[PDB]
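Undergrad: Take this structure, written in structure tokens, and hold onto it; I'll ask about it next.
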Number of protein chains: 4
Amino acid sequence: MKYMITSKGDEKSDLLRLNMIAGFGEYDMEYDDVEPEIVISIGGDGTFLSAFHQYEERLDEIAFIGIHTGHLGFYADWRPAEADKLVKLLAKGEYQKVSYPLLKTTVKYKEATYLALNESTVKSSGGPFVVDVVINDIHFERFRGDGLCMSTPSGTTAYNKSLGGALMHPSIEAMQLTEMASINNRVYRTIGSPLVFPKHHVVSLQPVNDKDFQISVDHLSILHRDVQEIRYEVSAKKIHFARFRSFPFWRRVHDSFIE
Amino acid sequence: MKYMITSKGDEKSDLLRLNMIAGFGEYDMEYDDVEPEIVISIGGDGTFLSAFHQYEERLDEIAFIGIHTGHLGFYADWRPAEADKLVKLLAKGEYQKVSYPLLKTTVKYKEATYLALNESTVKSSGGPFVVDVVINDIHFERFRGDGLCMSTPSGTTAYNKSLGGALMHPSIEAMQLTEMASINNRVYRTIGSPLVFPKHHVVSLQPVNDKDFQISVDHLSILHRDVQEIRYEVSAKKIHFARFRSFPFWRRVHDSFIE
Amino acid sequence: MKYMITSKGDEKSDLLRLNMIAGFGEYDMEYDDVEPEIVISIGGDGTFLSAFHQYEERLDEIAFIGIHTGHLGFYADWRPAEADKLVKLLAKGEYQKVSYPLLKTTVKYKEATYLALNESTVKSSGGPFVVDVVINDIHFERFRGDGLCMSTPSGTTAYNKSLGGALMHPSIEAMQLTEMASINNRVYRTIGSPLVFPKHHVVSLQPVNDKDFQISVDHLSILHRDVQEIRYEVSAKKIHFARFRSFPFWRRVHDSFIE
Amino acid sequence: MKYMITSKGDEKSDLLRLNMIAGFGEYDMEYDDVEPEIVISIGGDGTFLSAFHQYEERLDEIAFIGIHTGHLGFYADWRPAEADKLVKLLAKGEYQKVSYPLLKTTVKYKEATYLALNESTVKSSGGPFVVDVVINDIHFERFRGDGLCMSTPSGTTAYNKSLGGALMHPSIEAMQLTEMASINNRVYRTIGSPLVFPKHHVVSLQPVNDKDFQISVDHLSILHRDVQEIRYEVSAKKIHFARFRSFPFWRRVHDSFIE
Ligand SMILES: CN(CC#Cc1nc2c(N)ncnc2n1[C@@H]1O[C@H](CNC(=O)Nc2cccc3ccccc23)[C@@H](O)[C@H]1O)C[C@H]1O[C@@H](n2cnc3c(N)ncnc32)[C@H](O)[C@@H]1O
Ligand SMILES: CN(CC#Cc1nc2c(N)ncnc2n1[C@@H]1O[C@H](CNC(=O)Nc2cccc3ccccc23)[C@@H](O)[C@H]1O)C[C@H]1O[C@@H](n2cnc3c(N)ncnc32)[C@H](O)[C@@H]1O
Ligand SMILES: CN(CC#Cc1nc2c(N)ncnc2n1[C@@H]1O[C@H](CNC(=O)Nc2cccc3ccccc23)[C@@H](O)[C@H]1O)C[C@H]1O[C@@H](n2cnc3c(N)ncnc32)[C@H](O)[C@@H]1O
Ligand SMILES: CN(CC#Cc1nc2c(N)ncnc2n1[C@@H]1O[C@H](CNC(=O)Nc2cccc3ccccc23)[C@@H](O)[C@H]1O)C[C@H]1O[C@@H](n2cnc3c(N)ncnc32)[C@H](O)[C@@H]1O
């Protein structure tokens, strides 16, 4: 079936990509980077993120696979030495698909929407970051600090984790909001705790004075001007992985952070 | 319909309970503290917890209602001044039921199971608390510290919150584990972050050396001797509330912690 | 004696500054914004910071005084209603001076040094912030995250506090380093805890790859290019306050954050 | 000169203690566990703590030395393989003494005072721990939670660290207070941040309702009944170490927690 392969760009990843392609030639696997059904990432989680965003408009017709050439990633959970064994089962099929929820970010001024696999982040364009946080049209708090991070389930082991957020299993269709260095005194008051919102809940950020913010989605971070609203909600779209062996999320957590 | 009313025990709560009963007498509402269908708590969240545990074996046939005589609680979300208006709608009906997930705690040595509305906590009986944490039969970490807290969704605004845990909407069928003062060095390593587990996941705690632990479920805290295993999982049972007005969880959070 | 007065710039602060000046005219108090011995700030802590930096090269010959027109600040610990009583004791004298330690920041490429009253902060110019942290010529850790904050004693109630740092009494000649969102896994390892360094200890930050950093000292934040080293140490210079009533630091903390 | 040696009690530590004694016999080093001038601990930090408390009434006439048979400790900073080289320099002398500050804890009901090398901890005897915290006779906050930890400088790498406290160099004559799981809402308010107090500052804990508390000093934890006041202050006494090689505190931190 149709497939494509992204590479980190170094000698190790490029040479492994050419060997897999030659392995796929020994089957009737057509290379097609326009309409692939199978997307293989080789490198690290950053390389996987690029591959996800490169085909984020055909997520429903693609199964992703990660191969880590550096250290183990959460999305690149295949060592290079298992590449030949990976090629065989890919060519036949008989693999189940697992789906992780995604995060939708709407930015009104027209309006622009983004899909994130890890998280969507807002900071100030210089000076204080002040937003009113609104949950399902309910004013929840006025946040003054460095920024905010809305994380997918599978993103919680990333930036969200460094911000004190909880780690949550990717089968939970939810999103998690964490704070960056909120000021808290008699005047300003934030909840402090991370917040975990379910599907169909809309978290909206509304500016107070400064309307310019630096918003980032996974890799890309672009400065938005004259922002009226930032909306977060669990996406209706989901990223599909091709799984062959059992690699539970919590084992992946153990290997990455404990031993 | 059958109903009963629990009181905090002070003058304010006892006198409000007698006035509601007299109000219920003006309807055909039979008082029955053996098989009630409606359980009204008057006082604070602690008073509500007692009422929940008093009838924790008939949760499927009961709708709970909380009235806070002190400050606002998360389960006692009715002011005393709304008691008369509460009596009327209760007697008629035409109220929807909302259900919050619960936490099941199994303690093997026979074996004893408990149901918690807030959280289940383990500490050492004196000296160091050391347990191996196992997730779905996968050894995750060896924890050395003061203890661990497994919190329901609606419990996350309680002890879980003071332990740095995330706050999560009660519609999410999950449980959250937080640490108390874990040591972390070159020898000992814990994840640190709070963990959010979905339904049908079993978190098991297994002793290393000391087998005596102080385990607490909501109010009660009993010392267990010669413990072989502590199992946590999302309960199949759910607590049902009787809701009349709209009081969203996040509004309840706002009122309790922000303003 | 010679004196000058800085104003926040709004109607309330400007009108109070003109009334104090007229009050000082009723004494032989010469206004001199070039070589003042007494610097009065009117507004908030930000207004005080500006006044400190405006005369940071004559700190040894100046006593500062703060008047908060908005809410209470840590440096502007005088209400406007006490301005007349402040003018009298200032004109006579008979006031003791209290001194708070300061932070010195050296940036080598020549080299530039800065004096901070609150804290000195480093972040990346875009992308990952990676520095090697060196303590008294001892490689301590390789930091990967959003940035670092070195805080004076009296700065610990500011940014340092929002970053989880400890609050410390200003009589302690020390500086405190806190982290912003450090990544921690099997590869990267930071201490996590805030660090409190004594006088004559030199904390040096050394770049790994990217040499561009956004460094901020109190108000000002300037982008530095081709940075070779950032040195932190307790300054030999100290800021002198003019104190009239007893306002202990811990009372100032209580009023600002508790009640 | 007079000396004694404490052992952890296992085969490795006991056999090393007998070899050092035989090594000391080859000099005119008199063994005297009643009035020793040199106290050698063999085992871990716990073994060192016991040795400190065993002679806590002759601290001014003793230099302590630690040898870690397990992993490296902060006080047992000598490997067993360096025992012979340690014996030689001990017998001659020509070693400088370094002194770490200590913590004094007064418990009034008569009154009992304690000296700690790591920290002094208070918890409730069952149920809620509620104390009013008073700083230099100034009511600072009403604490409701699990407990409080007052840590020496050299204790900050211990329990204090697990409680989010700052790590501070032992040359700083100070003490640090950290919280355990303080509740914080609209009713209850604590500072949250760790607090670092200088010498001659008195932190006093005063009960609200329950007068029974479990107080611990380093190893020992005893239940106190009918407590009227708990006083913390930097002790006037100091523990003296015998140092031979340069082992800076921050290197000791690096080895223990980073690499
Ligand atoms: C513009 N101020 C002036 C100051 C000061 C200040 N001194 C102290 C102090 N010794 N002790 C206790 N409180 C203090 N104040 C309190 O500062 C409040 C106003 N300042 C403020 O809103 N600043 C910011 C808040 C949030 C985001 C910001 C982003 C960019 C720049 C500033 C931000 C007053 O009301 C005073 O009461 C500069 C100070 O801003 C501190 N700062 C920067 N980032 C954060 C942050 N993320 N969280 C908390 N603080 C932050 C930084 O340390 C500067 O020194
Ligand atoms: C029995 N030890 C002796 C000691 C010491 C000690 N000094 C220091 C220090 N200056 N700097 C750096 N590291 C230190 N060590 C490290 O202590 C490790 C062993 N000790 C330990 O396992 N203790 C505990 C861990 C977890 C739960 C405990 C429950 C009850 C009692 C002790 C518990 C050695 O390997 C050394 O390297 C007493 C010390 O235990 C500290 N402690 C108590 N509770 C916790 C906690 N929840 N988290 C972290 N520490 C805690 C407390 O401060 C005592 O001073
Ligand atoms: C360039 N990466 C790609 C990714 C990813 C990623 N996904 C996950 C995940 N699902 N679960 C677990 N681990 C993950 N990884 C781990 O990311 C490591 C490399 N990435 C990294 O070094 N990033 C950064 C670290 C420190 C400062 C940064 C500043 C700007 C931009 C990125 C920064 C790999 O080794 C993977 O194992 C983008 C991700 O960077 C995350 N990020 C941004 N800021 C921080 C921060 N302050 N602290 C921690 N993470 C941060 C953000 O969430 C992006 O998704
Ligand atoms: C006796 N209460 C009944 C309850 C509850 C409760 N439910 C919730 C909830 N779903 N969501 C939000 N808030 C809640 N409340 C708030 O509880 C406050 C009163 N309770 C309280 O003061 N408890 C304690 C505070 C501090 C130390 C304690 C030590 C031993 C026992 C209890 C302690 C009310 O005002 C409600 O508004 C039992 C609950 O105490 C929680 N708890 C235990 N230890 C801590 C701690 N260290 N920090 C924070 N909470 C702690 C634990 O989870 C029990 O479920």
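We're sticking with Swiss-Prot numbering for chain B, so the shown stretch reads 1-109, 114-263, in order.
Header says: X-ray crystallography, 2.4 Å.
Cβ coordinates are placed from backbone N, Cα and C, and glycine is handled just like the others.
So Swiss-Prot lists these for the protein:
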ACT_SITE  B:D45  active site, proton acceptor
BINDING   B:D45, B:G46, B:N122, B:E123, B:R148, B:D150, B:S158, B:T161, B:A162, B:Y163, B:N164, B:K165, B:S166, B:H223  NAD(+) binding site
MUTAGEN   B:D45 to N  Only minor changes in the structure and a 10-fold decrease in the kinase activity
MUTAGEN   B:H223 to E  Twice less active than the wild-type. Its activity toward DTA is increased 2-fold
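Help me understand the surroundings of these features in the structure.
TA: Sequence-distant neighbours of B:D45 (mutagenesis position) (same chain, 6+ apart, CB under 8 A from its CB) are B:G66, B:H68, B:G73, B:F74, B:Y75, B:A76, B:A162.
In this structure, B:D45 (mutagenesis position) is part of a helix by DSSP.
Remark: B:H223 (mutagenesis position) has B:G46, B:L49, B:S50, B:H53 as non-local neighbours, by Cβ distance under 8 Å and separation of at least 6 in sequence.
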Undergrad: For B:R148 (NAD(+) binding site), what residues in its own chain, 6 or more apart in sequence, show a Cβ-Cβ distance under 8 Å?
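TA: Result: B:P132, B:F133, B:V134, B:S186, B:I187, B:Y192, B:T194.
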Undergrad: Radius 10 Å, atoms counted are CB only; among the binding-site residues B:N122, B:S158, B:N164, B:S166, which position scores highest?
TA: B:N164
Undergrad: Which binding-site residues from the set B:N122, B:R148, B:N164, B:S166 have a C-beta atom lying less than 6 Å away from ligand 4?
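TA: The qualifying binding-site residues are B:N122, B:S166.
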Undergrad: Among all protein chains shown, how many Cβ atoms are found within 10 Å of the Cβ of B:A162 (NAD(+) binding site), not counting that one?
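TA: For B:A162 (NAD(+) binding site), the count of other Cβ atoms within 10 Å is 22.
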Undergrad: Which ones, out of the recorded positions B:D45, B:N122, B:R148, B:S158, B:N164, B:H223, lie near enough to chain D that their C-beta is under 8 angstroms from one of its C-beta atoms?
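TA: Checking chain D against the recorded positions, no residue falls within range (Cβ-Cβ under 8 Å).
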Undergrad: Where the chain breaks for 4 residues between B:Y109 and B:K114, how wide is that break in Å, taking the Cα atoms?
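TA: Spelled out: 4 residues absent, and the flanking Cα atoms 6 Å apart.
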Undergrad: So which of the recorded positions B:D45, B:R148, B:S158, B:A162 sit close to ligand 2, that is, with a CB under 6 Å from an atom of it?
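TA: B:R148, in sequence order.
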Undergrad: Name the secondary structure element type, per DSSP in three states, that contains B:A162 (NAD(+) binding site).
TA: coil
